[PDB]
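Visitor: Once you've had a glance at the structure underneath, I'll fire off some questions.
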Amino acid sequence: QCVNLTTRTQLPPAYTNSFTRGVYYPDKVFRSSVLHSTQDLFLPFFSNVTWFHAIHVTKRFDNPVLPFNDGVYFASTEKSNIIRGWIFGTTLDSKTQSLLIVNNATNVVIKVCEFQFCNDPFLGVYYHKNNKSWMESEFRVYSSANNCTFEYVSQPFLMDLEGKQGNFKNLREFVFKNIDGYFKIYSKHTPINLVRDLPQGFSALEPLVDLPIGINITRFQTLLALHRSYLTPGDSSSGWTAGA
Amino acid sequence: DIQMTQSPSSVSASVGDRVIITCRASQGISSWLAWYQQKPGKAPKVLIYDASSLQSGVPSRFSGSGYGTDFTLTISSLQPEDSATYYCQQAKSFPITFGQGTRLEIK
Amino acid sequence: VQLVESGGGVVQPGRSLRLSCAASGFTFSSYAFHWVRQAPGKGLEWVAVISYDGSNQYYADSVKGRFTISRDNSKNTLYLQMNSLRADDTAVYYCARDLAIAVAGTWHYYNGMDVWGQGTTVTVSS
Amino acid sequence: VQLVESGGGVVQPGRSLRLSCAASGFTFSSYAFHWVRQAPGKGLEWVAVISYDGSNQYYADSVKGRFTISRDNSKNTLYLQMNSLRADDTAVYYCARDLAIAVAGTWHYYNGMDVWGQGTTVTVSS
Amino acid sequence: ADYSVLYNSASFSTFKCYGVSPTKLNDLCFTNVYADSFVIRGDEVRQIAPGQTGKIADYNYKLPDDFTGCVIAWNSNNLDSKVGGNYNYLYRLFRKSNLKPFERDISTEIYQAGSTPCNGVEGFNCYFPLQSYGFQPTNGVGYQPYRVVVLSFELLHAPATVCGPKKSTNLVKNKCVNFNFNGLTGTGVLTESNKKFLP
Amino acid sequence: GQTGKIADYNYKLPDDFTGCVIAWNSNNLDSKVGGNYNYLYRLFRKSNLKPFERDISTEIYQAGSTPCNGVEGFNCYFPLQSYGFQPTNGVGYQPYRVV
């Protein structure tokens, strides 16, 4: 299903500042009460970090495409776990091996199969009283995976598990890098109490996973859950909200 | 000595109905199964041999496939002339074993 | 293709019988035959087989030791000697034929049953 | 082990002849073979050699162009065809086997004569 | 790839191998390993040896020359060769030239051996290429091809993906010695600690 | 150090060798039509040998696949192995004489 959703509202992209954030452990070496000088790929201090938002208030569903040049510092701030995962690849036409990190219903699942990416690949959940669970009946990311080379299932991260829209508490940092046919992911979680923006603080990101995929990555997309509910009654193709 | 089983034992349908019969072998007999259809007062006749072929002359309504242990016979339309009994048979080696039997009815 | 059967008996307590099933409508010397019994209302059971050349014979577990098979190409007919008669041997016997699969110019047997005869209801009593 | 030879000719002026030698008691395919000529009282002569696989066959200076050799392992027999025979072709023909030496499991041919046949006399006149 | 189970409990009799034995393979590091198994003449299962010649499989389907392999020839009576028969070994038996290793030349057409093709008639100078083994419940082990596994001993420059050593040795403390942990080597005496590492 | 490693199972020169190697062709007389097979070259050994050794011990060791005890069926043969000189050969298969 290529769905090809519509009703897109335009606003300029907003920027904000990186207040001493985006530092990860470069190696697996232990040190104590020392100052160490390292030379590597980092997020510079006080840089301009973009501010993507998704609130209905006017739609503002936010699933652009981005380039992958040397690495990415991703940060999310929310409470309802609106975001699901990330999708990586060069051509995105099922001719080049891609990557499909998804939180899924139960556990984090990873593939390296080629996927027939439509114009608008995304995920969503449905809302009804027939079953209490909010099933991920939306699987409109590809059509047929001809062949695969890797596959993984791991432990999903744990959160506040709050299905509300109060003040933000869940803050997640991630760093994605790719060198020498090796795909590295670092991450961290930090509880916060703020309406928006980022706090003034420092914390280092611990290595999360390494992948020996040996593939080529140039383009980036995010995958967010289009949680349909009674707030936007109507058919699936036109009535849908992305929450906050 | 392979013990060779067929299920079910009693189903009913009429004219435009599709039915399914399961049949199991104790060992791995691969694609060697023979399907028959025995009238109460007439000798049995073969329908499907080698687990994929269909005997020249049998109507193409019957269709079955399988390899190894489990086998499935699917009848798209139960026209009111197939109310008979079906037996399986494995041809791996001696002794030849038949099925327990399945009886059809008309609803 | 047609198979005829004969040799019925109303009562046979512990005696000797000789059934015979003939073949007509095809080459009798390029096919193998069978004997498949059937109790009155029970399932279907096989008891004996003769190879197409007739040098090799096989029987069943409860059949071996008492039943003998024979065949003749001059009369295109095979016979079954049937002895040591118990009270629980009543059934309906049939004469059958093997399917011959031809692949790459080679003929093979032991693939199913194609031709069936009329059938003989063989019963024993006291 | 034994070799048999046949194909003599009482007179072959400008005719075709066939000499045949067969082997018994050993494998015919695992050895190369020689055809040997002997003049009436002169030194021993060689006319042709056939290999074990038959890929390489060799003849002589006066043999090439008029004589032919061949083998067949199904019948364990090898043959020599004689064409355009001059009056000086009267001799005795022999069919012989080649010595094979096994060094470190590797066999080596074309070493010498081990087994000799009886010898068939072929005479030519006018 | 833990080749340990290959020699841990096995009874492969009449084993020949040219090159390096598959056992104790963790010493050597490589990227790609190939094991090629194919179907051959049923009567030549005992006759497969380096060199030599033969009428069959020499001018129609040539075996690889200078083949570097590891013949583990163990007989099988229950893994394969199921009783009654089997029809899966279908390949061309007649051709004018050789065949390269793993050449998939299958066609429903009637192969023409002579100079004049036959018009689908069973006559002279015309033979069908495809052939099916006449397997029988008592066919015999000399005619039913029993698989003999063989590998490819080859080298190629590439970064290793399937590779890793393991030796294992008891851990000795309070005695200085040369040591080799995973990758890191050195010399000294090892004692218990109270330092706390991150996971 | 030029390897040709079977020849370094056979004959090895030291790292600081001083002297001259001389080789020439002998296709005319070392290899000829009709068998030439009398040279053997020790297919493989148990370990590399130090410079200027002979290693004439040629016995069926019980090492390799399994303890053979002289069976020779598991490549335990004293690995003097084959000869491999024929008049045609390739350009790099002829016999050479070297001092």
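Since chain E takes its numbers from Swiss-Prot, the residues it shows come out as 363-561.
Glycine is treated like the rest: Cβ placed from N, Cα and C.
Copied straight from Swiss-Prot:
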- E:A475 to V: Increased resistance to neutralizing antibodies (MUTAGEN)
- E:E484 to D: Increased replication in human TMEM106B overexpressing cells (MUTAGEN)
- E:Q493 to Y: Reduced host ACE2-binding affinity in vitro (MUTAGEN)
- E:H519 to P: Increased resistance to human covalescent sera neutralization (MUTAGEN)
- E:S371 to L: In strain: Omicron/BA.1 (VARIANT)
- E:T376 to A: In strain: Omicron/BA.2, Omicron/BA.2.12.1, Omicron/BA.4, Omicron/BA.5, Omicron/BQ.1.1, Omicron/XBB.1.5, Omicron/EG.5.1 (VARIANT)
- E:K417 to N: In strain: Beta/B.1.351, Omicron/BA.1, Omicron/BA.2, Omicron/BA.2.12.1, Omicron/BA.2.75, Omicron/BA.4, Omicron/BA.5, Omicron/BQ.1.1, Omicron/XBB.1.5, Omicron/EG.5.1; May enhance affinity to human ACE2 receptor (VARIANT)
- E:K444 to T: In strain: Omicron/BQ.1.1 (VARIANT)
- E:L452 to Q: In strain: Omicron/BA.2.12.1 (VARIANT)
- E:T478 to K: In strain: Delta/B.1.617.2, Omicron/BA.1, Omicron/BA.2, Omicron/BA.2.12.1, Omicron/BA.2.75, Omicron/BA.4, Omicron/BA.5, Omicron/BQ.1.1, Omicron/XBB.1.5, Omicron/EG.5.1 (VARIANT)
- E:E484 to K: In strain: Beta/B.1.351, Eta/B.1.525, Theta/P.3, Iota/B.1.526, B.1.1.318, Gamma/P.1, Zeta/P.2 and Mu/B.1.621; May enhance affinity to human ACE2 receptor (VARIANT)
- E:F490 to S: In strain: Lambda/C.37, Omicron/BQ.1.1, Omicron/XBB.1.5, Omicron/EG.5.1 (VARIANT)
Visitor: Check the Cα distances from E:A475 (mutagenesis position) to each of the recorded positions E:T376, E:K444, E:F490, E:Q493 and keep only the ones within 10 Å.
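Guide: If one measures from the Cα of E:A475 (mutagenesis position), the recorded positions that come within 10 Å are E:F490.
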Visitor: Restricting to the same chain and to sequence separations of six or more, state which residues have a Cβ under 8 Å from that of E:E484 (mutagenesis position).
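Guide: Residues satisfying the criterion: none.
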Visitor: Quick check for the class: what is the C-alpha distance, in angstrom and rounded, between E:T478 (variant position) and E:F490 (variant position)?
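Guide: E:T478 (variant position) and E:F490 (variant position) have their Cα atoms 14 Å apart.
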Visitor: With CB distance below 8 Å as the criterion, list the recorded positions among E:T478, E:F490, E:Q493 that sit near chain C.
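Guide: Filtering E:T478, E:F490, E:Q493 for a Cβ under 8 Å from chain C leaves E:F490, E:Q493.
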Visitor: Taking the Cα of E:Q493 (mutagenesis position) as the centre, which of the variant positions listed as E:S371, E:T376, E:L452 lie within 10 Å of it?
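Guide: Correct set: E:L452.
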Visitor: For the recorded positions E:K417, E:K444, E:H519, which one has the sparsest Cβ surroundings, going by other Cβ atoms within 10 Å?
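Guide: With the recorded positions E:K417, E:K444, E:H519, fewest surrounding Cβ atoms within 10 Å: E:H519.
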Visitor: Of all the recorded positions given, E:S371, E:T376, E:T478, E:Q493, which has the fewest Cβ neighbours within 10 Å once its own Cβ is left out?
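Guide: Lowest Cβ count within 10 Å among the recorded positions (E:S371, E:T376, E:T478, E:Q493) is E:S371.
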Visitor: Could you check what DSSP calls E:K444 (variant position) once collapsed to helix, strand or coil?
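Guide: Note: E:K444 (variant position) is coil by DSSP, not helix or strand.
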Visitor: Which whole-number value in Å describes the distance between the Cα atoms of E:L452 (variant position) and E:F490 (variant position)?
Guide: 12
Visitor: Taking the Cβ of E:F490 (variant position) as the reference point, list residues of the same chain whose Cβ is under 8 angstroms away and which are at least six residues distant in sequence.
Guide: E:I472, E:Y473
Visitor: Determine, using Cα-Cα distances only, which of these recorded positions is closest to E:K417 (variant position): E:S371, E:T376, E:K444, E:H519.
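Guide: Among E:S371, E:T376, E:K444, E:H519, E:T376.
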Visitor: Just the number: how many Å between the Cα atoms of E:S371 (variant position) and E:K444 (variant position)?
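Guide: Per the Cα atoms, E:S371 (variant position) and E:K444 (variant position) stand 25 Å apart.
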Visitor: Out of E:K417, E:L452, E:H519, which recorded positions come under 8 Å of chain F, measuring Cβ to Cβ?
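Guide: Nothing passes the 8 Å Cβ test.
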Visitor: Return the count of C-beta atoms lying within 10 angstroms of the C-beta of E:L452 (variant position), excluding that atom itself.
Guide: 14
